Amino acid sequence: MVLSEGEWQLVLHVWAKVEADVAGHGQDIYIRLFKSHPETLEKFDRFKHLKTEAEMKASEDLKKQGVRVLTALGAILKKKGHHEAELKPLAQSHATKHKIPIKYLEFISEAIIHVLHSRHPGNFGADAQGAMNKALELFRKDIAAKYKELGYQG
Ligand code: HEM
Ligand SMILES: [O-]
């Protein structure tokens, strides 16, 4: 699905708030993901031992990974759909090495939306959330197509 420029601006206006503290947002998103869908934590060899939210919050390595995820996603969002180059390395590692199903990308998308909804009411009202969902649906659609090209059912 193709986003309008207005939709992209709603996406980028809340992403600007994430960027005040990408590390803190990444921690909240990972905690939400692992709490809501615990099976996703099992895909992380370095983090699957974490037992509680306190341990997740105290993990410097998890914090760094959160920053990587959100910075990679931010670069994709800033391309406003013209993210072919950015999806190549990401799809390859996630399909072949990490083996992350599309359903798990749906789960992290849900966690992103949940955290933006709680933190950023000023920039994440209904229309803004709809635009972000559209952007994440586009991301997942295009990643799923790349997964298939790479040989992974997803
Ligand atoms: C918005 C969706 C996501 C983005 C933008 C993203 C981005 C990244 C990036 C940039 C890296 C480091 C480089 C690489 O290996 O590709 C990474 C690593 C990884 N990703 Fe993702 N990721 C996403 C979703 C997920 C999900 C949902 C899972 C599992 C449920 C996952 C599992 C992993 C694992 C296991 C690693 C290796 C982590 C480590 O260094 O210990 N990713 N991801
Ligand atoms: O990730």
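Easy rule for this one: first residue shown is 1, then count along the chain.
Every residue gets a Cβ built from N, Cα and C, even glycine.
Pulled from Swiss-Prot:
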BINDING   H94  heme b binding site
VARIANT   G122 to A  In metmyoglobin
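For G122 (variant position) paired with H94 (heme b binding site), the C-alpha to C-alpha distance reads 33 Å. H94 (heme b binding site) carries a helical DSSP state (H, G or I).
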